[PDB]
Structures are given as structure tokens and as C-alpha cells.
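Working notes, structure below.
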Amino acid sequence: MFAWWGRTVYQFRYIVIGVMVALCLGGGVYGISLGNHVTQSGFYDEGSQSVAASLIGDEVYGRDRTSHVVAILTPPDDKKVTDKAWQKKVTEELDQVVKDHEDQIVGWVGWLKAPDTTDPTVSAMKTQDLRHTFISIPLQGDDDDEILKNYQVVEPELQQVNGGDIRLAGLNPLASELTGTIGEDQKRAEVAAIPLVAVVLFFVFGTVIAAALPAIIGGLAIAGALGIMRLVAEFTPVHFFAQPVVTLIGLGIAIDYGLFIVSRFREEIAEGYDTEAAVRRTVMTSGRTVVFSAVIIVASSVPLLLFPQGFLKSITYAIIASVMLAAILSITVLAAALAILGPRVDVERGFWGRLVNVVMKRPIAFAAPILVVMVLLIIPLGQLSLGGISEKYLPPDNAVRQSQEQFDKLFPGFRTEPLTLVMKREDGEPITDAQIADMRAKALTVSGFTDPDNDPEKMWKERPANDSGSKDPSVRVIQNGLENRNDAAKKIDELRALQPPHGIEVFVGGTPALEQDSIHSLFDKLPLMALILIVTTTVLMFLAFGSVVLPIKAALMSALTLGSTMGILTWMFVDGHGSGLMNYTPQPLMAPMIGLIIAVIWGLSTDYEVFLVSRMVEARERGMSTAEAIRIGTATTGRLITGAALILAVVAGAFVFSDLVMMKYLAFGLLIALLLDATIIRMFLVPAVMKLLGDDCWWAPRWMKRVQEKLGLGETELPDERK
């Protein structure tokens, strides 16, 4: 069935070439600016009561703008801040700041407007010696993205304050820095990635043009992917982390597929076959396999849609679009372009073959210990943690992280993240707060709460209610600080165990509650994720091939390898060994990051496996027994897998240098996992265990063989192609 597609591609090439080149070149200018529709929200679960309750409380009261940006002020030099000159100069510069722009900011809340006040809340707003003070200010807007953009617009003028200086931090500055690092990270990515891959693949494919094919293919594939994401941005927003993920993963898989096809065609044309039937051959035995790789890798990540996180949904859409577009463009246009290219395209393989044969003659021992060694690498994991995204992620040399540390060092206890207890009146009958007192006592009798004055009457009062909210008998929420955040986990359960008497409901929110509800929702759909992923991957492996037992055992082996490499990366990060090596603080992990990395590495490792099996199944179907087939297959697939692994390792280590620690986590984990899977799997033990299994390993359901060889994608046998 695939030969007909190859020959009709051969027939009329200009139409497809023009259509695809024009589509990708237009998508490039279409998506020049995709950061217009990127967001930093949607990380959590809507099905959780925490997020919905917090949002309803916010819309009924209005945003608490007190923590957008806060800047600590440093005086001229050595004159105390209790007299006129310092206050006049700093307030005059602040007047400059509010005077230059009005459409951007609301108003600077500070000790200086009313220095001669005795309110303890603003009295503790100064140090004991009173030389370090700060100024709070929000930004104009309603959602976090537009106020972040406003900050990005007007930050440097706030930077320039003082004949000394000012250090500003808070909720908005750290977010702005950690979002804006991505552009420079991507720039560094191509700058430090293109030369190495270019030189290695030039020294591999010989001439300049053969190195020009896959780089162009990857660039156009990622441009089309970003264009498709820009089109998708019409309805559902995407996270800003999607852009680097696509920009590198599409490039890597596209380079691998370009090698995948060009190295096969070159050996096809060295035999001297006819060029039309040559590109036919490249389509039938390589295009079918690359379609298998594409469909399996896209199907590996789609079960993540069961996790309702906008981050996960966005990145899965990104991966799907990027990889499938790359593969379809490859199989459609590369054969035609190579046919137009023409015939004049103008010691390691030997020892690979010798090594694999000598090993496989009796690798019994050389098979069994090895697989159990990494088994022990299971025990480093199991101490999984929960920290989400925090600020100690950023490097110590960063100005913002040290500024925020200086802020909460020289000013203790000024900012705390509360947990809200929202009480929305379904009955629409106005509240009496005697029930509120009853409930606060009811939840006070359980331990684990802070108290600033050893008197219970000083905790759990209403949150600030600016005029933007609905002044109605709707909600009287109560907030409290933290003793220690993780203990609140237990509280969560009992925080829903109590009762409002008759008709008023009660929901529980707050940032730890949002984080923990998200992680609990993730754990809720954990077993379905893994089981459906593995069963569908194995079945689709068999659907690609003529056997099921070898693919399912290979997938289980890949599961063990995934567990081992995830344990290794946990030892790298959660254990903290290597913290000084990579200049990162050992901190707990993220909620969906682990699932993302395990899914993607399952996909990549099973891709490498698919062609390894394909070469060996092609070798077996040529007509030879187990020994000759596997002997000719292992080294032949290894010569390509080594180059692919080197390419992917370079393009991944391009991202072990991004200051954001989670992106380092992703890159380092995926690269070590892909290397430890590819090299070790097809180097030592896996063909060994396959050959110990033997000739019976090539059985499959004939009742399913019926559909397999009649759907048009089980084209293994070849019609004795002429020479």
C-alpha cells in the first residue's frame, strides 16, 4: 500500500513541493510572534474545589494588589532616614516615576506618605535601626499576564531610583525573570547546537548537501509546528515553556528521521538499483517504519490529556503537532526531493559486527547480571517529595533571587501565604458571624496553627476587601498563616470534615491547598495513565509488526529502564548530590514534570527500539534464521542509533545550561535516559535475551494477522526487487 504512495509522490512533485514549502514559509512569518498568546497560568486542576473557590472569592472581593512588586530602598549614603532630605529626594524620584506614566501603575504605598503614624502594621514596616525601608506598589490590570507585560514595560525606571540604589522583588519580578529567560535560553540553544550537529552530520553524510537536507527539514518542521501552535492559540492559550520544548524536540526528531531515510537511500543506491524503484524501496521499508515511530510517539503522550493541567495539555498538543508534522513532511517530500537530487550526490562497522557476534555466541551471564544491576537503581527513588515551583530554584548568582532573600532576611514575617476558608451563601440569607466563631474554634481545637499574640482572638479574620468586590452577604472568608506547609496536608482532610449547620457552604483554598489538590488529582489518574499507555504502546508495536511477544517484553524492559533512569535523576536532584556541580539548590520536584518526562522518554526509547526490531524483522523476513538475521541487524541499526543518540545528546545538553532548574531537570534527565537506553540496550544485553528466547519468539495472533496484513501497513515482504 505504501509503494503506491511513494510512486504517486514520484509522479507529480512540483505541486506538493510548492504547497509544503509555501505553507511552512508562511507559517514562519505567521508565528514570528507566538509569545503574544503564551500564558503562565493553568498549572492546576479546575475539578479541585480549591482553584474554583479561590477564583470565586477573588471575583466577589477583588484582587489583593499588595504583593505585585515591592522595592527595598537604599538611602544616599550615610544620613539617617528620619529627617527631610532623604525622604524628599526619594519621594521626588517616586513622583517622577508616577508622573512619567499614569496608565501603568496605581499608587506607591509607603511609610513616607505618613511617616508620623503609629499603626503597628506600618510601624513594623521599618528596621530596628530604620535605615532599610521598602515601598509596595501594584500594576494596572486584572489578570497576571497583562500586569506582567506592564512590568516588563516600566521596570527600568523603577530600577534607576536613588543616588544609591533600590532592590525590587515580589510576585511579579521573579515571574518576569523566569519567563523572560526562555528567549535567551532558546537563542543560546540554536547558537551552541547548530555547529556541533552540523559538523558531525557533515562528517557522517559526506557532502555539503547531504548535511543540508536534515537541518533544513528540522528547521521547517519546527517552523510549521510553531505555526500550528499559533493557529491553535485562537481558542486555548499555551504555556511559554512550550516554545523551547517544541523548538528543540521537533528539531531532534526531524534530524533523526532525516538520517533515518538518507542513510537507507544511500545504501540502496550504492547497490546500483533503478532510481524510481530505489525511492520506492526507501518509502516501503523506511517510510513505513518512520510512520510507526511517529504514531507511537504521538500516542504515548496523548493519555496526559486525562490530567487537566493547561501546562500538560498545551505541551502534549505541542509534541503531537510537532512530531506528526515532521514525520508526514518527511515521508511526503524527502523522497521526491532526493529523487530530484540525482545519482551524483558526490573500520567501525567491522568491529561492531565482531563484537556483537562474539557477545551473542554466549552472552548468558553477560545478559543476566546486567539487567539486575540497574534494578538496584530502583532503591534511590521512593523518597518522592512535593515542592512545586518556588523561588529557590533560580541560581544564587541571580539578582532577583538574592534581592528577595535580602527582603525576607532584613524584613521577617512581612509576607505570608494564607489559606482561605470561603463561605458563599447559597441561601442568599445574610450571615451572622457567630457560626464563623463556632467554626474557627472548631478548627482551632486541632493543632498546627500560628498565633502572633498567644490569644485565639487574633487569628482567622476577613481578608482585605477592596471596593472592586461584591459587597453582599456572600462570603466572609477567614485566613491563617502556616506552621509548616506540608503538615497542612493532613489538615486538608479534617478541614473538610467539620460542618456548617444548615444552609451555608464552605470551601477551602490557598496556595498550598491548590498545589496539594493538583498533586492529589494527579495521583488519582496515575494507574489509568500508566496501564493504558503501556497496553496501547504494546498493541501498536504489534500492529506495526508481525509479532507481539517480543515487543511486549521489550516494552516491559523499557519500563524497567524508565524506572531506573528516573531513580537516577531523582538521586541527581531530590537527593542533592550534584547541587554544587550544577549550582542549584536541592529542592523538591514538580507535580506533572515527572509524568511528562517519563512519558516522553518512554516514547523516545520505544522509537529507537522500533527500528532495531524492524531491521531484525526485515533481516529475518529476508529468509535467514535467527543468528544471521540478528547478526546483520544489530550493528546495522547501531551505526544509525549511535549518530541519533549523539545528535540528541548534543541538542539536550544545550539545555543543561538554562538557569531554571526544572528545565535543567528535563534536559539532563531525558539525555541521560536516552543514552543509557539506546547504547546499553542495543549494545549488550537485549539482542542477547532475544536470541536466548529463540525462534518461537516470532509468533503472533493469526486472527489478528488477518487484519494486520490487509490494512495496508504490514508491508514486510518485498517482491524480489530487481538489480
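The numbers used for chain A are those of Swiss-Prot, and the residues that appear cover 1-346, 385-761, in sequence.
So how was this one determined? The header says electron microscopy, 3.7 Å.
Heads up, the Cβ atoms here are built off N, Cα and C, so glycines get one too.
The 1,2-diacylglycero-3-phosphoethanolamine binding site annotation in Swiss-Prot covers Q40, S41, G42, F43, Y44 and rests on experimental evidence. In three-state terms derived from DSSP, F43 (1,2-diacylglycero-3-phosphoethanolamine binding site) belongs to neither a helical nor a strand segment and is classed as coil. Residue environment of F43 (1,2-diacylglycero-3-phosphoethanolamine binding site) contains 20 other Cβ atoms, counted within 10 Å of its Cβ in all protein chains.
In the three-state DSSP scheme, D645 (SQ109 binding site) falls into the helix class. Long-range neighbours of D645 (SQ109 binding site) (same chain, six or more residues apart, CB within less than 8 Å of its CB): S293, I296, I297. Look at Swiss-Prot and you will find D645 tagged as SQ109 binding site.
Quoted from Swiss-Prot, the note attached to the mutagenesis of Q40 to R states: Binds to SQ109 with a dissociation constant (Kd) value similar to wild-type.
A mutagenesis experiment is reported in Swiss-Prot for this position, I194 to R, and the note states: Binds to ICA38 with a dissociation constant (Kd) value similar to wild-type. For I194 (mutagenesis position), applying a Cβ distance below 8 Å and a minimum sequence separation of six or more within one chain yields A215.
Swiss-Prot lists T316 to I among its mutagenesis entries, and the accompanying note reads: Confers resistance to ICA38. Under the three-state DSSP scheme, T316 (mutagenesis position) falls in the helix class.
Non-local contacts of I319 (mutagenesis position) by the CB criterion (under 8 A, 6+ apart in sequence, same chain) comprise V245, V246, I249, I297, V298, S301, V638. One mutagenesis experiment named in Swiss-Prot is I319 to T, and its note says Binds to SQ109, AU1235, ICA38 and rimonabant with a dissociation constant (Kd) values similar to wild-type; when associated with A-301; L-638 and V-686.
Recorded in Swiss-Prot as a mutagenesis result, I572 to P carries the remark: Binds to SQ109 with a dissociation constant (Kd) value similar to wild-type. The Cβ of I572 (mutagenesis position) has 17 other Cβ atoms within 10 Å, all protein chains considered.
Of all the Cβ atoms in the protein chains shown, 22 others lie within 10 Å of the Cβ of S596 (mutagenesis position). The mutagenesis experiment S596 to I is recorded by Swiss-Prot, whose note states: Confers resistance to ICA38.
Here the residue is the original one, but Swiss-Prot notes a mutagenesis experiment at this spot, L686 to V: Binds to SQ109, AU1235, ICA38 and rimonabant with a dissociation constant (Kd) value similar to wild-type; when associated with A-301; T-319 and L-638. Around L686 (mutagenesis position), the same-chain residues at least 6 positions away in sequence with a Cβ under 8 Å from its Cβ are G252, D256, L642, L709, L712.
Mutagenesis annotation in Swiss-Prot: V688 to G, described as Binds to ICA38 with a dissociation constant (Kd) value similar to wild-type; the structure shown retains the original residue. Of all Cβ atoms in the protein chains displayed, 19 besides its own lie within 10 Å of the Cβ of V688 (mutagenesis position).
Contacts of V689 (mutagenesis position) defined by a Cβ separation under 8 A and a same-chain sequence distance of 6+ are given as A189, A193, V197, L248, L251, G252, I255, in order along the sequence. For the mutagenesis result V689 to G, the note given in Swiss-Prot is Binds to ICA38 with a dissociation constant (Kd) value similar to wild-type.
Recorded in Swiss-Prot as a mutagenesis result, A705 to T carries the remark: Binds to SQ109 with a dissociation constant (Kd) value similar to wild-type. Summarising the environment of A705 (mutagenesis position), the number of other Cβ atoms within 10 Å of its Cβ, over all protein chains shown, is 22.
A natural variant is reported in Swiss-Prot for this position, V197 to M, and the note states: Increases resistance to BM212 with 4-fold increase in minimal inhibitory concentration (MIC) to BM212 in liquid and solid media. Under the DSSP three-state reduction, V197 (variant position) is assigned to helix.
Mapped onto three states, the DSSP output places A326 (variant position) in helix. Under natural variants, Swiss-Prot gives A326 to T with this note: Increases resistance to BM212 with 4-fold increase in minimal inhibitory concentration (MIC) to BM212 in liquid and solid media.
When Cβ atoms from all protein chains are considered, those within 10 Å of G750 (variant position) total 11, not counting its own. Annotation of the natural variant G750 to D in Swiss-Prot: Rescues the growth defect of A-293 variant by partially restoring the membrane potential.
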- Applying the rule Cβ within 8 Å of the centroid of the Cβ atoms of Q40, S41, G42, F43, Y44, what extra residues of the same chain belong around the 1,2-diacylglycero-3-phosphoethanolamine site? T39, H239, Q309, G310, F311
- Query: When the number of other CB atoms within 10 A of each residue's CB is tallied over all shown chains, which of the variant positions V197, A326 has the maximum?
  - Reply: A326
- Note on the structure: End to end over the 38 unmodelled residues, the distance in Å from the Cα of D346 to that of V385 rounds to 22
- Message: Please report the distance from the Cα of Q40 (mutagenesis position) to the Cα of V688 (mutagenesis position), rounded to the nearest angstrom.
- Response: 28
- Query: Highest CB neighbour count within 10 A among the recorded positions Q40, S41, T316?
  - Reply: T316
- Message: For the C-alpha pair, I'd like the distance in angstrom between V688 (mutagenesis position) and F43 (1,2-diacylglycero-3-phosphoethanolamine binding site), rounded off.
- Response: 30
- Message: What does the structure give for the C-alpha distance between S596 (mutagenesis position) and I572 (mutagenesis position)? Integer Å is fine.
- Response: 10
- Item | Separation of alpha carbons, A326 (variant position) and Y44 (1,2-diacylglycero-3-phosphoethanolamine binding site) (Å) | 31
